[PDB]
Amino acid sequence: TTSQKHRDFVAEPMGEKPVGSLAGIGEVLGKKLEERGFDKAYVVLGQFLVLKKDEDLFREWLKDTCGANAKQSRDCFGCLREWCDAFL
Amino acid sequence: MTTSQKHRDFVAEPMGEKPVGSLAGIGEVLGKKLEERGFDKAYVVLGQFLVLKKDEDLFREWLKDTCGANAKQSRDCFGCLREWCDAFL
């Protein structure tokens, strides 16, 4: 199942949307991603793509980088995978 | 239009699973070196461009360091990714 945040994100190009528009990325995670340079959603897309869309490696990277739990990293991965299927 | 037809073909549509050699500036020699470093599809090089926040200097130096691109090759690749993003990202 999906959140509305997910559906909103996968429905359109992300442009300069902030990192907090990604499903799973709330205020606390977003702050920590911004602190480490990932201020916009497309920067996280960048990492997803450098990692060749690998679910295990991306979700681990997200845990290591901002402390995302399993649900948060699942939600974020799925929203980027579905965005890519639609637009990349 | 002063871009390559190759640039124009890349920026005209989503890149999907296109190989790295579809990118402007990336001929067979650079493409092989990128592939050997794991950058086998154009979207992986897109990924690096985005992780570098689309910064021209950082991206072009990364390309130089990674596959030996000269100035013209790295400018062409950068420009093709920048215009693709403006169209589709």
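Chain A is numbered as in Swiss-Prot; shown residues: 2-89, in order.
Technique stated in the header: X-ray crystallography, 1.7 Å.
Quick reminder: no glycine exception, Cβ is built from N, Cα and C everywhere.
Swiss-Prot annotations:
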type    : residues       : note
MUTAGEN : A:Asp9 to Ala  : Reduces binding to dsDNA, LEMD3/MAN1 and histone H1/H3. Reduced interaction with PARP1
DOMAIN  : A:20-35        : domain 'HhH'
MUTAGEN : A:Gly27 to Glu : Fails to bind dsDNA
MUTAGEN : A:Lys53 to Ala : No effect on LEMD3/MAN1 binding. Enhances histone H1/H3 binding
MUTAGEN : A:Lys64 to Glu : Enhances histone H1/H3 binding
Nonlocal neighbours by CB distance (under 8 Å) for A:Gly27 (mutagenesis position), same chain, sequence gap 6 or more: A:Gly21, A:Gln73
Rounded inter-Cα distance in Å - A:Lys64 (mutagenesis position), A:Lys53 (mutagenesis position): 17
Residues from A:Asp9, A:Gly27, A:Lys53 facing chain B - mutagenesis positions, CB under 8 A: A:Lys53
Rounded to the nearest Å - Cα separation of A:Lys53 (mutagenesis position) and A:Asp9 (mutagenesis position): 24
Other C-beta atoms that fall within 10 angstroms of the C-beta of A:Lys64 (mutagenesis position): 14
In three-state DSSP terms, the structure that A:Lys53 (mutagenesis position) belongs to: coil
